[PDB]
Amino acid sequence: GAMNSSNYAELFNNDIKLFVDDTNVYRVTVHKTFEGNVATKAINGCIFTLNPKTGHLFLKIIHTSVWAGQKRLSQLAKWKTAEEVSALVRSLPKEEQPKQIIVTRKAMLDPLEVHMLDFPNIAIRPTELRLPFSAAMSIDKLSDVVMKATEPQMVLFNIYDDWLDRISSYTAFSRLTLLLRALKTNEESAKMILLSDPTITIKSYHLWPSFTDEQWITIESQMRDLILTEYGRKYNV
Amino acid sequence: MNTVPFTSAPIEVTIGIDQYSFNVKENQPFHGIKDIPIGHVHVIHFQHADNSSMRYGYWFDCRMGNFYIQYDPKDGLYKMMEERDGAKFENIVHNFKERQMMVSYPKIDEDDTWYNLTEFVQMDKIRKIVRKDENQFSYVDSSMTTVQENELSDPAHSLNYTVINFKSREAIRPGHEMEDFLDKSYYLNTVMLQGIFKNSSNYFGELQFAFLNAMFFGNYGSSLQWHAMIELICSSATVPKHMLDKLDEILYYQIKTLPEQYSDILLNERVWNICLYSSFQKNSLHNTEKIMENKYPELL
Ligand SMILES: NC[C@H](N)c1ccc2c(c1)OCCO2
Ligand SMILES: NC[C@H](N)c1ccc2c(c1)OCCO2
């Protein structure tokens with residue numbers, strides 16, 4: 001069924017599973033036209049498909065040309081997402097195909113179910129976790145590849161860098177969701193935290209800085225403080 | 001006009017004949033139903049006074065044989081049987097009529113409700129949904145499951161309605177996923193009408209039969225089928241105009257006939273609100289919408 005805090009360790013068992021987040025597929029800016037009306041301009045988006053055990057991120061870049069001359073784009077975006085996830089599964093060797101796909105938004109259930117009718121043994125599930133994957137475009141190297149794309153493209157990343165050499169998947173996912181939640185809540189302050197110290201850099205082949213184990217503890221504490229600080233500012237606490 | 005005689009009435013029972021019903025007391029001198037209109041299928045149905053569990057009954061057409069009812073004290077029910085001795089049968093009916101031991105089918109000369117409810121229902125199609133090939137009449141009861149209900153348990157006692165499933169490969173062309181799910185015209189017109197039913201008359205016959213089994217027996221799987229067949233049409237952008245015109249007429253009669261106090265259990269709020277107010281055909285069901293709003297405004 002649905003996925004929540006009771007069965008959270010299930011994410012890190014040995015059954016292949018993918019999260020799918022569609023919140024950055026259809027991205028628009030709203031602006032005033034010459035006649036005083038409002039018009040939208042689309043910008044490139046992406047599907048965020050993540051294996052939470054391994055960190056493998058299948059980032060399908062959605063180029064604005066896919067919306068040309070289409071209507072009800074917010075509805076189409078869900079079906080385009082389902083089409084692309086189905087295509088990804090079919091491209092994977094059988095032993096790499098997921099046993100479950102967990103969608104972050106329940107509006108993705110029917111589109112994905114219909115596209116995956118040929119895979120009756122892949123479970124399509126919602127989750128009751130509120131996951132901050134919309135903030136993926138706050139990761140500079142992900143935002144850069146999406147905005148520079150001139151055509152549809154799939155790019156593969158490991159969103160955990162090399163962390164799994166030193167920590168468990170459970171801990172890596174918890175670190176990722178804390179980082180993304182902080183970037184979602186206050187992007188400027190989170191990036192300041194991550195880059196404040198010039199002697200710690202991001203390797204060419206990584207997304208995040210090369211923190212030692214002790215520095216990650218400090219960083220994680222500063223991210224928790226940011227989230228709590230912003231909660232106090234929001235609710236006047 | 002034809003006659004279904006009863007050997008006797010040994011247990012107290014409410015007897016239905018089509019949309020009519022009457023009570024018979026234990027061992028009362030009741031010997032059947034005469035003046036039964038030729039030209040329509042009919043259903044004779046039963047609910048025991050001492051055990052309202054199991055409504056059950058028999059679909060039949062008096063043009064296909066001489067049928068009668070006899071109580072079986074071992075299986076505990078009124079059974080329909082066919083009498084092959086025509087002269088014996090006529091002699092029995094004539095005697096019971098002479099002694100005025102039969103009730104007259106209560107049709108009003110102005111009243112076309114049965115024809116309107118069974119316009120497309122034929123015995124041959126009933127006998128393909130209800131499989132018991134040795135009888136010319138068909139038994140249905142409140143508990144019988146449908147083939148689709150048995151896929152999600154005795155196959156010989158099942159209602160073989162046409163399976164409709166909106167999230168199935170039959171309903172959804174590879175490569176037309178969005179198109180076929182948001183608009184069901186392919187599934188309605190190519191798969192169901194052209195492919196399975198052959199024409200809209202057979203589709204409407206099964207829809208009408210499902211409704212009547214839902215209403216007369218409280219058969220839940222029949223109610224599911226009735227609503228699925230409505231939703232398939234309403235959720236299709238492209239439907240032949242004559243089908244749209246006739247469906248409104250068919251649905252109006254079904255909503256008008258339903259017992260007011262059974263509406264909570266025989267009508268699916270989601271389906272009706274979607275069909276009347278959100279679907280492609282939301283503006284094609286004039287009279288069905290008018291009677292629904294005046295008779296069941298709560299559901300909406
Ligand atoms: N079928 C003709 C027969 N005379 C008839 C007609 C209407 C009736 C009725 C009997 O009994 C009472 C209810 O209304
Ligand atoms: N072209 C007339 C059409 N057959 C029609 C449609 C709806 C109806 C009806 C007749 O009379 C019954 C109530 O609703």
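Each position is counted from 1, following the chain as shown.
So this one's X-ray crystallography, 1.5 Å, going by the header.
Cβ atoms are placed via backbone N, Cα and C, with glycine included.
The annotation that Swiss-Prot gives for the mutagenesis experiment A:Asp21 to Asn (Swiss-Prot position 1853) reads: Reduced growth at 30 degrees Celsius. Strongly reduced growth at 16 degrees Celsius. Among the mutagenesis results in Swiss-Prot, A:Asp22 to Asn (Swiss-Prot position 1854) has the note: Reduced growth at 30 degrees Celsius. Strongly reduced growth at 16 degrees Celsius. The residue drawn here is the original one. According to Swiss-Prot, the mutagenesis experiment A:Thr23 to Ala (Swiss-Prot position 1855) carries the following note: Reduced growth at 30 degrees Celsius. Strongly reduced growth at 16 degrees Celsius. Quoted from Swiss-Prot, the note on mutagenesis experiment A:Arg105 to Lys (Swiss-Prot position 1937) is: Severely impaired growth. Reduced growth at 30 degrees Celsius. Strongly reduced growth at 16 degrees Celsius.
According to its DSSP assignment, A:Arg105 (mutagenesis position) is coil. On a Cα basis, A:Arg105 (mutagenesis position) lies 9 Å away from A:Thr23 (mutagenesis position). DSSP assigns A:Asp21 (mutagenesis position) to a strand.
Look at the Cβ of each of the mutagenesis positions A:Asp21, A:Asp22 and count the other Cβ atoms within 10 Å; the largest number goes with A:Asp22. Here the Cα atom of A:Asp21 (mutagenesis position) is found 7 Å from that of A:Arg105 (mutagenesis position).
Taking the Cα atom of each, A:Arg105 (mutagenesis position) and A:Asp22 (mutagenesis position) are about 8 angstrom apart. Cβ neighbours within 10 Å of A:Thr23 (mutagenesis position), excluding its own Cβ and spanning all shown chains: 21. Counting every protein chain shown, the Cβ of A:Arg105 (mutagenesis position) has 14 other Cβ atoms within 10 Å.
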